[PDB]
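S.K.: Just dropping this structure here.
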Amino acid sequence: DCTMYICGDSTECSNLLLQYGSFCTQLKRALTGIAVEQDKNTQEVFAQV
Amino acid sequence: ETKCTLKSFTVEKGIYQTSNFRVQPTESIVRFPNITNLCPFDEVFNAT
């Protein structure tokens, strides 16, 4: 979670972070993609029968 | 909210992460030692 990690509970920190753009969209997208990739690997490996 | 996150008016079948849930604090507490080391302010001001 970008907010919790970078800023935490600081609302002014969150306001400053919102100026940086869409870095966190890419971060979360890559993390979810890695998760789905690991799941697909497990499936392709163990669900061949 | 899923629409607003995906930036699209249509959503396909699946599971989508949209926001974060966190319990907000209820009240604030402040703690300090037993601060009782007072100076002779009164003893000096009320002196004869």
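Residues displayed in chain B correspond, in order, to Swiss-Prot positions 298-345.
Method on record in the header is electron microscopy, 3.3 Å.
Keep in mind that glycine also has a Cβ here, set from the backbone N, Cα and C atoms.
Swiss-Prot gives this note for the published mutagenesis B:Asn331 to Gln: Reduced viral infectivity. Recorded in Swiss-Prot as a mutagenesis result, B:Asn343 to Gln carries the remark: Reduced viral infectivity.
Could you place the listed features in the three-dimensional structure?
M.R.: Cβ neighbour count for B:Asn331 (mutagenesis position): 5 (other Cβ atoms within 10 Å of its Cβ, all protein chains included). DSSP classifies B:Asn331 (mutagenesis position) as coil under the three-state reduction.
The C-beta environment of B:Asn343 (mutagenesis position), restricted to residues of the same chain at least 6 apart in sequence and closer than 8 Å, is empty.
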